[PDB]
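Asker: Pasting a structure here, questions to come.
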Amino acid sequence: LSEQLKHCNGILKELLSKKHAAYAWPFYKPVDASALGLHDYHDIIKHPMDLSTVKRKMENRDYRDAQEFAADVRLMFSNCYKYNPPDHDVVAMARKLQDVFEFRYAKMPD
Ligand SMILES: Cc1sc2c(c1C)C(c1ccc(Cl)cc1)=N[C@@H](CC(=O)OC(C)(C)C)c1[nH]nc(C)[n+]1-2
Ligand code: NI
Ligand code: NI
């Protein structure tokens, strides 16, 4: 399951890669709610998450198993789906990146 964590790290690297940058970019760093004018963001989203935070957690050996990693990546998407109306541009981006994630996560070594 060090094997499994390596698969997770590969997925993370892919999500951050140029291949997917057109839709991944909003998820690169924490939402800066004040900068964006989203003064209700932290009232609605109790547990912010983004790919830089996932990357720091992976580098620090925070995640003890693949399931913990996947829960954080999915939290990041869920936050987007919670905050924004379903027809929003950023939601379309989240759905695309989540498709990339879920398909490759499903290829986890046993
Ligand atoms: C850096 C980031 S983080 C992010 C966004 C941006 C820009 C965008 C966004 C990204 C891409 C495109 Cl084409 C459009 C919007 N939207 C906001 C919510 C919003 O409504 O913000 C505006 C007030 C529209 C700025 C949002 N929700 N969740 C996330 C992760 N984001
Ligand atoms: Ni550990
Ligand atoms: Ni989960």
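All chain A residue numbers match Swiss-Prot; in order, they span 346-455.
The deposited model was determined using X-ray crystallography, 1.6 Å.
Using N, Cα and C of the backbone, Cβ positions are placed for all residues, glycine too.
Pulled these features from Swiss-Prot for this protein:
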type	residues	note
MUTAGEN	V376 to A	Abolished binding to histone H4 acetylated at 'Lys-12' (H4K12ac)
MUTAGEN	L381 to A	Reduced binding to histone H4 acetylated at 'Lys-12' (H4K12ac)
MUTAGEN	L383 to A	Reduced binding to histone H4 acetylated at 'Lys-12' (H4K12ac)
MUTAGEN	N429 to A	Abolished binding to histone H4 acetylated at 'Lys-12' (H4K12ac)
Asker: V376, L381, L383: which of these mutagenesis positions has the sparsest Cβ neighbourhood within 10 Å?
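Answerer: The mutagenesis positions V376, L381, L383 were compared, and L381 has the fewest Cβ atoms within 10 Å.
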Asker: Reduce the DSSP letter at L381 (mutagenesis position) to three states and note it down.
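Answerer: Looking at the DSSP assignment, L381 (mutagenesis position) belongs to a helix.
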Asker: Which residues of the same chain, at least 6 positions away in sequence, have a Cβ lying under 8 Å from the Cβ of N429 (mutagenesis position)?
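Answerer: Spatial neighbours, sequence-distant, of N429 (mutagenesis position): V435, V436.
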Asker: Compute the C-alpha separation of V376 (mutagenesis position) from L383 (mutagenesis position), stating it in Å without decimals.
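Answerer: Approximately 9 Å lies between the Cα of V376 (mutagenesis position) and that of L383 (mutagenesis position).
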Asker: Of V376, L381, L383, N429, the mutagenesis positions listed, which put a C-beta under 6 Å from ligand 3? Please answer none if none do.
Answerer: none
Asker: Provide the three-state secondary structure of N429 (mutagenesis position) computed with DSSP.
Answerer: coil
Asker: Taking DSSP as the reference, which of helix, strand or coil describes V376 (mutagenesis position)?
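Answerer: Going by the DSSP assignment, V376 (mutagenesis position) belongs to neither helix nor strand, so it counts as coil.
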